[PDB]
Amino acid sequence: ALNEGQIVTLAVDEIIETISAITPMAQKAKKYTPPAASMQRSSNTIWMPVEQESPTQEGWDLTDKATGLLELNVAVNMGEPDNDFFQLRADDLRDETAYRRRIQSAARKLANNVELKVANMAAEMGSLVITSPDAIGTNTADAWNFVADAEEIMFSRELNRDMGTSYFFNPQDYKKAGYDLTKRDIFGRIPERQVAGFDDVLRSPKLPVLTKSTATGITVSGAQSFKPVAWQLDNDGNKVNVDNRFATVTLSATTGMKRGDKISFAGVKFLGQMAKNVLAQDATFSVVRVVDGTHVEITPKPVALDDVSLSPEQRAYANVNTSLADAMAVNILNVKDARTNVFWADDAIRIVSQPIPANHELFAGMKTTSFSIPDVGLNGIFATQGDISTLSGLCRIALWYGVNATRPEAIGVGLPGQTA
Amino acid sequence: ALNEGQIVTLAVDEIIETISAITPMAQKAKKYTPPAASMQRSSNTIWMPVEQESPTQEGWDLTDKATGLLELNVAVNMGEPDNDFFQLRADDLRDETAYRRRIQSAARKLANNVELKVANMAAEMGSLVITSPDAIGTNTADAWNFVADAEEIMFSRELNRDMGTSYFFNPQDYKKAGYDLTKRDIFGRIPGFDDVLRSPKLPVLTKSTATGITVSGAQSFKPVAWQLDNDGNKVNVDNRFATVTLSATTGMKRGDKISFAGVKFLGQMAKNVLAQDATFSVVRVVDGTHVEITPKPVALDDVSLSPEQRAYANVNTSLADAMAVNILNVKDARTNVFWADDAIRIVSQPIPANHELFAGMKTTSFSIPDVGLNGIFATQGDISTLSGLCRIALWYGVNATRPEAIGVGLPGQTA
Amino acid sequence: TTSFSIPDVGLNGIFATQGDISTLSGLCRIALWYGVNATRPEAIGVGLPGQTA
Amino acid sequence: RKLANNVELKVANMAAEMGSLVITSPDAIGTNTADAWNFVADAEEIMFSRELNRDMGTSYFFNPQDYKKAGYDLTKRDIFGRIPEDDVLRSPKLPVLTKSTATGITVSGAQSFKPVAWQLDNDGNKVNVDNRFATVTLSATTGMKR
Amino acid sequence: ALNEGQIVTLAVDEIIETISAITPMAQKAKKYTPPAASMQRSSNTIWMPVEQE
Amino acid sequence: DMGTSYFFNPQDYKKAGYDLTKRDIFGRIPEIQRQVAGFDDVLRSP
Amino acid sequence: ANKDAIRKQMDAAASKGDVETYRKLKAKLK
Amino acid sequence: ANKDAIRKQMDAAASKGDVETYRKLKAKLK
Amino acid sequence: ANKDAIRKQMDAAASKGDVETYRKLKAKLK
């Protein structure tokens, strides 16, 4: 009974409403819309700026304010679209309700995969790692207070000066921590400000399990020092921004190391971002990739305060008391398999999306309509085509988006049970 | 005696005329405009498509033959604009001629920067190296025909997407070759082909002291469409550049031309072995044993790579365990560059400006049509110096896409 | 499908487009149907320089 | 451009692997009368002596190396040497004919070939016989390729 | 931003002109049109006569 | 990044191998100048 | 009623295939 | 001059879908 | 005569700040 226009409108409406309602994790991420709109299938690397607040100056005459801080950009790439390709059988097109249900199932699949991507990003890119042999529980005698520890480590580092922190719990630890699901939805949101605050604790069942690192005795090789640099020359001789998030270090060996591991050099201590005061907490670094059998990359760039070569504008970007020494130990943190809990600041994860470049009505074989989800910030396409093999139509919903873990130092992952 | 509108008009006109005259090389390279139109984010790493190469695909029935395409890309970074920020005094603004002279002095510097950018890139990452022990001249016996050799190496390689190749001589070699230059313009243009012209800004490629260096191991390079970055997304791979491990990268610089022994070119389109040895240009010395050579050597006789990857082969055979590097630039010589239609691209976007939004400075946007450059012209009043600040900004990125199509002619390489 | 012909070469072909949702793009096909025959191979010559042996 | 590649590659390979008027010389192609080989002159002479050219002229195709060595100006010519508005042209798709390693090859027996107009197929109908190719029995065919 | 007719016309024109431009050998080979032109996909074995002696 | 003006005495101008064909008595061209483009001008003066 | 007229206009909009006005009328419904 | 009018005729022929007229007009333009 | 009129027109265009008309008139003048 449905005609093509009703098919398109109902499907787009269902996708938008379902994806907006399902994902809480993507809502917490700060959506970023590139100024550039591209007609190319291969998305250009978006270099979006990362802003650290300048200290306010008081007085009538500000001619001498100067102090142009270092401008650093982070790179986000958009992968191939995440799509759901399926057949629209005659049963699904019998009336409005069946079509709504099928499109809702497709949107549930896409939204679940978006949440999975965000959760994997946070777990495998989170720098602030907090561990102890205990397990999360209500009693204070022999259990965690994950919210309290995360709040304390955030306040000590002064990363979230004004805005609130988003805490995410896997269902088991969410139940253990004492949070009740009564009068609550699946994710822990209450069925119902934006300027400030809005500190929320939610339960996300998409948090992965962090496999333990089967690596012991790895020592730093050489003396590595890292300085945040805004520009570098590419092979063409032009100037390209430097992703100052990742710093590659040289180790004795990388055997038993993978993407998800966490490390914490023995002699390196964290610093308050706004005060540069040495903190008692050991500095925690998260690996992103293992380049070779000798080199490895880590999420927070260790920039030592006690660097003579460091410029004052570069010294503003400091999170380490002293650089890597000659024979420091990696001191791997995640020693036991455990489901992770992730927390991050206001702008510690960004969702980047731009409309899919496609030309409509040129090829009469398929009908493609572009839709956007403003609440989540995902741009997508909805396409249908008649297939003679199944004597029905083929439908495809493709979402194009890129998750970027900007400011990985503000993403915290807390995994309990690291007994030995 | 100049009002503001006349100031803007004369400045834009003089900039356009001066840039379009003293820039012969930037006009020969293809002009690219990206749809992105970014705003003061160093633009982006604009990923530019490259021509597709596919297998035969013969037969009436082709079920799933359209899925295996590679779709390689190359990247250009626009970077930050080239400026000329100076003061306009009452001396310059008294008369139209003086103001035009000052604006011409600024625009000439900007155009020279463009010209050196293009010339240095063409000379330092041109792959089709042609060297002869004899100097360029007209005599068939003891001299060297650079134009004929370059045209033949382009034709055999089948790298000339047919529009014609541009030949650039340094003025010395241009005079050595039998070119009239009286009926032509200053650079040799008309107001073996007719694209031969001379450019003063052609650099000199210094010697290479590397000797007796060999490949460290058996490396095979294959075209990769994309790779996972540290965020887990999919980022394209610049397939121009290949990192090859050598025994020792001593004496190697950004401009050296190398050609591994036992390795010959292939027709890019026919895939037949040529007589000429495959010449590569090193673009970076990464370590004491690693360099980056600007054409990626893809071997026809490499079973590891798929037919869709074999469609991109440009090399007779892969690098063996201990093959000889065979440095080519053995004597100092001023370079002659030549390239095909699409071998260098100047990408430019209009500079993002909010005109008349902020009162105090007058900003106007000018575009040179002959050279794919976009600019902005800004004038502000400075009470401290009782004069007027003036800024001319050119935003462009010169890209050496398809480095295999850029050639360097090195005469006199006796030993 | 559009059928064209190249008069200078003597090839006959067809140009076809269709839209595919498995690629979200329009498939395009160009065909050339021709057969090269070497009639009178005695009249075809091959020149082989530098046969030093 | 890929389709034109296929057409030209097919024509060039067929001409190289089916051409039988083979002319060879120990020297290399060039303009030096004393020590170089005049490919065009030898080709014209062998086609004229053999009388296989209907008096409309032949077509000579060089590879770019030998075209450069043969001293053709190319300035007043198209990219292929066609004199745009002796027809000697150059093509970049001319294959390299690999050497043959057969040494001790002799005819196996006395064989005589005759032009046959037709033959009977399996169904009993008459079908023409392609009178280009003749099957020769040899002592051995090791090292022999198309 | 190209309509269907424009797509077809531009594609066919480009194919014809570039193939007729970059085919030097194929233009020196004689063009033969089979006398029997029928709508069939099976490839027939065309027998062209050679000069009678 | 502009031209340089070279002035020879007539004898060293002759010895350096400079011709006066299609040039006036001083080596100039009889008719954005060449200097702006970056091309040197060689002349002779007594 | 207002709801019936809104639903009729929603059906008319969905017939033509316009999603923007469909979403706006749905928002007015809520 | 008339080149801009024959270019409009070429564009109209291309939009219609007639390759032969487009090619004839393109030959006329050159 | 004609050159003087073109010069007056391009001077007026430059005074108005219209670069495009000034460039077109400069092309016409020479």
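For chain B, we keep the numbers from Swiss-Prot: what you see runs 2-192, 207-430, in order.
Backbone N, Cα and C define each Cβ position, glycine as well.
Per Swiss-Prot, mutagenesis B:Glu5 to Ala is noted as: Impaired phage growth; probable capsid protein misfolding. For the recorded site, B:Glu5 (mutagenesis position), the DSSP three-state label reads helix.
While the structure shown retains the original residue, Swiss-Prot records the mutagenesis experiment B:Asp14 to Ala with this note: Impaired phage growth; inability of the mutant capsid protein to interact properly with scaffolding protein. The Cβ of B:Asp14 (mutagenesis position) lies under 8 Å from no Cβ of any same-chain residue at least six residues away in sequence.
According to Swiss-Prot, the experimentally introduced change B:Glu18 to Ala is described as follows: Decreased phage growth. Neighbour count (other Cβ atoms within 10 Å of the Cβ, all protein chains): 19 for B:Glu18 (mutagenesis position).
When secondary structure is read from DSSP and collapsed to three states, B:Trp61 (mutagenesis position) falls in the coil class. Recorded in Swiss-Prot as a mutagenesis result, B:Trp61 to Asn or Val carries the remark: Drastically decreases capsid stability.
Where Swiss-Prot documents B:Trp241 to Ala as a mutagenesis experiment, the accompanying text is: Cold-sensitive phenotype probably due to an assembly defect. Secondary structure at B:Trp241 (mutagenesis position), taken from DSSP and collapsed to helix, strand or coil, is strand.
Of all Cβ atoms in the shown protein chains, 20 besides its own fall within 10 Å of the Cβ of B:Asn245 (mutagenesis position). As a published mutagenesis entry, B:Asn245 to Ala appears in Swiss-Prot alongside the note: Slight decrease in phage production.
Looking at Swiss-Prot, you'll find the mutagenesis B:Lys249 to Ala noted as follows: No effect on phage production. Secondary structure from DSSP puts B:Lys249 (mutagenesis position) in a beta strand. Cβ neighbour count for B:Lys249 (mutagenesis position): 18 (other Cβ atoms within 10 Å of its Cβ, all protein chains included).
Where Swiss-Prot documents B:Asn251 to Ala as a mutagenesis experiment, the accompanying text is: Cold-sensitive phenotype probably due to an assembly defect. The local packing around B:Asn251 (mutagenesis position), expressed as other Cβ atoms within 10 Å of its Cβ over all shown chains, amounts to 24.
Taking a C-beta cut-off of under 8 angstroms and a sequence separation of 6 or more, B:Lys377 (mutagenesis position) has the following same-chain neighbours: B:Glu5, B:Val9, B:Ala393, B:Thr394, B:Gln395. The mutagenesis experiment B:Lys377 to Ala is recorded by Swiss-Prot, whose note states: No effect on phage growth.
Quoted from Swiss-Prot, the note attached to the mutagenesis of B:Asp385 to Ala states: No effect on phage growth. Every protein chain shown contributes to the tally, and the Cβ of B:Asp385 (mutagenesis position) ends up with 14 other Cβ atoms within 10 Å.
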Mutagenesis positions near B:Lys249 (mutagenesis position), in sequence order, restricted to B:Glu18, B:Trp61, B:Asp385 and a 10 Å Cα cut-off: none
Neighbours of B:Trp241 (mutagenesis position) among the mutagenesis positions B:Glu18, B:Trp61, B:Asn251, B:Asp385 (Cα to Cα, within 10 Å): B:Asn251
Closest of B:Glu18, B:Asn245, B:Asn251 to B:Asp385 (mutagenesis position), Cα positions, mutagenesis positions only: B:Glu18
Nearest of the mutagenesis positions (B:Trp61, B:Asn245, B:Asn251) to B:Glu18 (mutagenesis position), judged by Cα-Cα distance: B:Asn251
Distance [Cα-Cα, Å, rounded] between B:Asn245 (mutagenesis position) and B:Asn251 (mutagenesis position): 13
Separation of alpha carbons, B:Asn251 (mutagenesis position) and B:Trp61 (mutagenesis position) (Å): 34
Reduced DSSP assignment, B:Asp385 (mutagenesis position): coil
Of B:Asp14, B:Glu18, B:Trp61, B:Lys249, B:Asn251, B:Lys377, chain E-adjacent mutagenesis positions (C-beta under 8 angstroms): B:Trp61
Mutagenesis positions compared (B:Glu5, B:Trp61, B:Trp241) - the one with the fewest other Cβ atoms within 10 Å: B:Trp61
